[PDB]
Amino acid sequence: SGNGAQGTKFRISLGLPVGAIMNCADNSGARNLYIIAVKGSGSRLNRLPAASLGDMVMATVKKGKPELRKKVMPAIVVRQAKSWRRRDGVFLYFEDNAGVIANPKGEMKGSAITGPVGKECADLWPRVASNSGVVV
Amino acid sequence: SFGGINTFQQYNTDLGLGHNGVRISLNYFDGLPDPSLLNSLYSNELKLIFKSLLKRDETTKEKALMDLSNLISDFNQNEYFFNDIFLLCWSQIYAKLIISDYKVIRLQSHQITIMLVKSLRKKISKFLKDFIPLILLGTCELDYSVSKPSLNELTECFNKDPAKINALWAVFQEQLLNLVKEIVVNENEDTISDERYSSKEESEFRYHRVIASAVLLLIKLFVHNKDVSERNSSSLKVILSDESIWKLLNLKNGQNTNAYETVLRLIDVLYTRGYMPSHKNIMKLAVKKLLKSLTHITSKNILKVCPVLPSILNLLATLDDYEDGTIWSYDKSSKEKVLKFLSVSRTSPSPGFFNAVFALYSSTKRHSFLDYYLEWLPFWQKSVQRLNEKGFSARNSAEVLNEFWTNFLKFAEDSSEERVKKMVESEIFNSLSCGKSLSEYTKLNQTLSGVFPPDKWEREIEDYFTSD
Amino acid sequence: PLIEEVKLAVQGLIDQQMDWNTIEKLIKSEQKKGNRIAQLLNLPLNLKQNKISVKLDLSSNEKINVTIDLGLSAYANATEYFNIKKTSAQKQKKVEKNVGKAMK
Amino acid sequence: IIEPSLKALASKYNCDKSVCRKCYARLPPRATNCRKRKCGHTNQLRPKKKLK
Amino acid sequence: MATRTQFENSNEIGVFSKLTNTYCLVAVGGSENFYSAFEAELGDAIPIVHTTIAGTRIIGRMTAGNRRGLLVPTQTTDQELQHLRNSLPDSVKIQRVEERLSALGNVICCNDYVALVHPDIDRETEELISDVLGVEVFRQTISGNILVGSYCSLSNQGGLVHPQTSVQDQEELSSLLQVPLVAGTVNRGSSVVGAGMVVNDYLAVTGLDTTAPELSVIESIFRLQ
RNA sequence: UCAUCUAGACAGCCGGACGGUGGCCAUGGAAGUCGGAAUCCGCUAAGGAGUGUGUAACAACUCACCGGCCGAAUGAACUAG
RNA sequence: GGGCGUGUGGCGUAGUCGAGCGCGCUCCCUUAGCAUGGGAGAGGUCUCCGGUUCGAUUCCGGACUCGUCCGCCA
Ligand SMILES: [Mg+2]
Ligand SMILES: [Zn+2]
């Protein structure tokens, strides 16, 4: 995350390392996002920088519209599909990995989100919560 | 702590609103408190409050006002703090604050001054001349939220005596006029608001809101003081002559017609007083601008400008009476403007519009402004047709139709011609017959009590039953 | 002396930590209201290099525009203009020494 | 602005010092040698750089 | 007034607050300036409730409010529901909604008289809105934007809609809602106007980066003067 | 190696630190103090045709010189263990 | 990476400290074609920026750019 964080986030189990391809949930014309970096990740020998729900990543559009391909852009993870624990102790997970496109300040490139988003992401990014249909 | 000298000000020797040796002015650039006086303040706390008020950001200004208010609220402990020096400085800053874009700043400033007057009563006498006009300007501000609380507080300050409030208008009337002059003549949109931080618009919007308040104040001053015209004629002339008051009469652009309405009231009040008749140039300038306004109303803005239209026509009727329709004579194309205005206005009817139209006709008929048959009737007929088609779809339609009938019926009476009589009957029948549910709205039926002899209406009912 | 009065006025406005554009607007308003000290000034102010410019009558109706440093006295600015005069003369003498051998 | 006398009193402790050219030590204004061992008590001193 | 406010830096006030004529709701994790704006402008006549909806600071997008009633999602806990029942006046009705879309502020754009909803809501939820809020309902999209609550700001006097909206859609929605509508932007050009600001009959609260022409458009369309 | 020294030295306080003369050139000015040369008398206990700050030029302040207090060694440059 | 040199008009290219020609084409005239030729055109921040000079392409310093040459291990 980093700059555009609205508050802090509890540790969510990391599910999306570098090289992961997730679905592109918004209506910006991109089909999938390919994660090349995680904002705020630490440094360890041989350890891959991994992303969780609500994290801001750097991503490229591998499949989609040609004006979105072949460049790096920030993205926000909204669906994780690797099970994580909340402080009320429910273990929950979606069925796919999904993110949306944003600028470095966090406002969405698109306008609407298809499918659910996590509340740990909706609380942390208000534009995602603004364009989100259902928040769970 | 505070450094620098206002050397330029010393040469000028104009105190603007102030009468206590400190210039008090609305413009951002000047009238700022002198550095030396600021140092003289009794406590450090007060000085910091003043620096914050000077800073541009609103959150900072508001926080300082909140602090000042708290200090005033605890008056007994802090009475030493508020001295003549504080009052002189406050007076200079208060003027700038009341013109502030943010309502909270405006409201708090007004509340604070009133508290000072209540707490320091009889010691603010020297400063009453500076403070009172500004307080009143706030009580006559278009926004209800700023004005109503301010007035209530003022009344409370004077122990709920109506006489005292009225007295204030009388006692400081010369000063109140000076404030109006300063806003209208001395100031310009640029002077009031900084160009760097504002657009060409907004700066205009702000000036207009402030000037509207000045006009409202002027109207109030005139009503309160009977002899104001005679005593302050020279000052009144300069304020009236300037086009700034008149520039407000533009309906092409602008958020509200409330400001425009205020100007109309002023013209009417001046006519009632006879100042407008007395001074021809002011009257002509006002009249020409009013005529121009008629052109401004257009199909695109008809919905927005509809409430103000009954008022515009009523003023015109009163003006026409002066000088035997002299007002139309001033402009060569005035008749054309009126005709155009009527055509645009008829399409959308607002409550009271028809009465105004009839009033205009009544004033004009003696001098034959509009041809009764060639010109006026077409206007009337088209109007009823329009009314019926969108009928009674809207709410108050019942009232609007009722009005048309009462007015048209009067117009028809002064005809003595068959076509007019024929039109009346045919239109009436059409209006009732296509109708909507005229009978069903009892009020509508009551208001539209009748249009013809009783027996004939019965014969028509007879035909409906007799019909195939 | 009147230049020193204008300098003291502008420096007093500067020492209030007032914004430069608001100072220029204050100069324009006082010129409109007929203050002599304001009307002696030219409005594109070089406060970034601590320099003002002032109108002086050529005959004791034509006016000349002269730049005055705020950090030096008026007499010291006059000595700087004299110094720029004196440096120009030496270059002219160097040109006169140049002319014969150059044109040959 | 502080006050002229109070600016003088604060600048007596903050600005009216000398700086050793070798080890950057803040020194008395009338000093002749640095008081530090690491520069070898050198006499290469300069005035502390003022504003204005 | 359109009052300049931030939620700890956030210029979106409709996300973190829900303002009606009768009550106000604000998030629990708020700054002193953010609370002081609603406390000064609203006064003591109108209750301000510090609330959490479904464990989230976002409350404006989670709930849809009216002077007659308040709608909350299924995930709202019993402690939050009881706290809202105690803090709110007896006039308003609070009822949980069991519906898949579950973010009622995004789904529903509503005022005192007439409401716009997401087209794909369930019929039981539509009847629940019509019962609790006492409000007639239309299923419509604003130029293809299904999130009418996020992309419209609505009051009794007027409405602000999305800037990239077809004009034909503007008179259609204006005739359907019986209020005048203006296409405009908030928060230095942000498209999400309903998330950008909250409004009622006499107050509008917006972000600090909302510019002066935008604020003038707000006060003009909502008649706050 | 030079100088000063109970006929009062070096630090520290306090007082004076003057006239011919605004010496001669040169500059729009420069009067001790932008520079070029000379650099002398008077009164002296003592005071430079000036050590700096210093002003457009002045004015003003301080110096190196002499004096009251102090009463005895001290200052500069250099050399090497 | 370093060394060594280099840089002129729209293109090519000449210059001792006192920017010129050709070409392209700007125009006009010329002509039985298998269409030429004549006369007048414009054109540079001399790679750039400083300094010396009285003036530097012309001298010099820096930077830029291009071309060359030489370079790692087992
Ligand atoms: Mg490795
Ligand atoms: Zn040292």
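Chain C is numbered as in Swiss-Prot, which gives 397-456, 501-544 for the residues shown.
Looking at the header, which is where the method is noted, we find electron microscopy, 3.2 Å.
Keep in mind that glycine also has a Cβ here, set from the backbone N, Cα and C atoms.
DSSP gives C:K534 (mutagenesis position) a helix state. In Swiss-Prot, a published mutagenesis experiment is listed as C:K534 to G, annotated No effect on protein abundance. Decreased CAT tail synthesis.
Sequence-distant neighbours of C:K541 (mutagenesis position) (same chain, six or more apart, CB under 8 Å from its CB) are absent. Quoted from Swiss-Prot, the note attached to the mutagenesis of C:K541 to A states: Reduced ability to mediate CAT tailing.
C:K541 (mutagenesis position) carries a helical DSSP state (H, G or I). Of all Cβ atoms in the protein chains displayed, 9 besides its own lie within 10 Å of the Cβ of C:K534 (mutagenesis position).
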